[PDB]
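Comments concern the structure below.
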Amino acid sequence: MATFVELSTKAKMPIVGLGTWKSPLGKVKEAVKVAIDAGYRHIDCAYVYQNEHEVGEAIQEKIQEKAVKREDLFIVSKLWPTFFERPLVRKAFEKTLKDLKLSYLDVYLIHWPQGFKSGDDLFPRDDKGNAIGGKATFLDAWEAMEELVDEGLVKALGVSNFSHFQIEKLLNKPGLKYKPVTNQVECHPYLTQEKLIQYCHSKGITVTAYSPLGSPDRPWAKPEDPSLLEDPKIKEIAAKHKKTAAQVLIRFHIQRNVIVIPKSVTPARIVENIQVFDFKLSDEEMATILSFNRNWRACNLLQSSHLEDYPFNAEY
Ligand SMILES: NC(=O)c1ccc[n+]([C@@H]2O[C@H](COP(=O)([O-])OP(=O)(O)OC[C@H]3O[C@@H](n4cnc5c(N)ncnc54)[C@H](OP(=O)(O)O)[C@@H]3O)[C@@H](O)[C@H]2O)c1
Ligand SMILES: O=C(O)COc1cc(Cl)ccc1C(=O)NCc1c(F)c(F)c(Br)c(F)c1F
Ligand SMILES: O=C(O)COc1cc(Cl)ccc1C(=O)NCc1c(F)c(F)c(Br)c(F)c1F
């Protein structure tokens, strides 16, 4: 049902995908089955979500029942930064691929640019809650990830939560084999990412917008925090099209050629979230939405600026 954004590899990445962070076991399998039924072909996964085994089961079912073919699915996962040491990249990946019950991933991403203390404690922190770093860097990880592409286990690599400085650091690495095909970052009307999107596109890098609905269920949300779904100015535009706020928030990215990955385990909403190809936001509506930028991050809670390669303090 989705249109696509063409990658530099010429592969076609479906422009709407299904997010899976915080999708509980017992619900994420049904969420994936409903999404594939509703036309979704892009599923966004990660090691750290600890639910890939259930996503894998759902994907397998639907393949078994002729609902869809593997080659028409676009499956993305992410390498967590406790596994940046070369040998751990492979092991972490093997776990992700075994859990997803697949023979290859369409895209494998660096989840976050800063290396953490290596190993299977996923959230190494000091007594205050500050991240504990490791010596292996995202360039060390990328080296190991490039092997996976050589071997055909992964069709393309990308990054997530990179600023243009980290992308430059990657693109400018001498001896680079594969370039990233996408940069997955938070993006919505309160964080429009104009300069970052401009930069990525100019380098042949697509952008995938995460938390496009402002992630209203994030555990750290405070009642005073901005709420996109309840924003009267967003709802105004949705009303004009007899659509929902969520549909507007999703359509916003599609019209910027930015891939978008809203999360839901609610069947009605999973369906709602992909009914975004039967309307168009006007230029005036797009301009108004863009004007809502307040450089605001729903995902900005973690304490890690004390380590090298912190992405969020640069201008873009
Ligand atoms: N790379 C990264 O660092 C990173 C960071 C954050 C997220 N992500 C990815 O991006 C995905 C999406 O971001 P997100 O999960 O933070 O938040 P989000 O997609 O902006 O919002 C998800 C929340 O909105 C609800 N929802 C979904 N559709 C709705 C609708 N039509 N109307 C009202 N509410 C709706 C969902 O509820 P129900 O599920 O209960 O329906 C869920 O509580 C994640 O799942 C993950 O795959 C990546
Ligand atoms: O994980 C949970 O169930 C709840 O965890 C929290 C709840 C609150 Cl209110 C604040 C912070 C956390 C937290 O730091 N979690 C570890 C944690 C991350 F650090 C991270 F970056 C990713 Br991505 C994760 F997936 C992940 F789980
Ligand atoms: O990744 C997802 O899909 C969900 O994201 C989260 C979930 C939880 Cl429980 C806690 C934090 C996040 C989150 O902030 N993630 C982006 C992210 C990191 F991953 C990270 F390691 C550092 Br450090 C960051 F500062 C940060 F911004």
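Looking at the header, which is where the method is noted, we find X-ray crystallography, 1.8 Å.
Keep in mind that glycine also has a Cβ here, set from the backbone N, Cα and C atoms.
As written in Swiss-Prot, here are the features:
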type	residues	note
BINDING	20-22, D44, 160-161, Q184, 210-217, 261-273	NADP(+) binding site
ACT_SITE	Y49	active site, proton donor
BINDING	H111	substrate binding site
MUTAGEN	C299 to S	Decreased affinity and reduced catalytic activity towards 4-hydroxynonenal
Restricting to the chain of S215 (NADP(+) binding site) and a gap of 6 or more, list residues whose Cβ falls under 8 Å of its Cβ, or answer none. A221, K263, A298, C299
Helix, strand or coil for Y49 (active site, proton donor)? Use DSSP. helix
Closest to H111 (substrate binding site): which of the binding-site residues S211, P262, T266, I270, going by Cα position? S211
Could you tally the C-beta atoms, other than its own, that fall within 10 angstroms of the C-beta of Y49 (active site, proton donor)? 19
Least surrounded, by Cβ count within 10 Å, of the recorded positions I270, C299 is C299
Cβ density check for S211 (NADP(+) binding site), other Cβ within 10 Å (all protein chains) comes to 23
Using Cβ-Cβ distances, find the residues under 8 Å from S160 (NADP(+) binding site) that belong to the same chain and are at least 6 apart in sequence, listing them in sequence order. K78, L109, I110, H111, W112, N183, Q184, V185, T208, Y210
Pop the Cα-Cα gap between the residue listed as 'active site, proton donor' and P262 (NADP(+) binding site) into the table, whole Å please. 15
Checking the binding-site residues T20, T266 for other Cβ atoms within 10 Å of each Cβ, the smallest tally belongs to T266
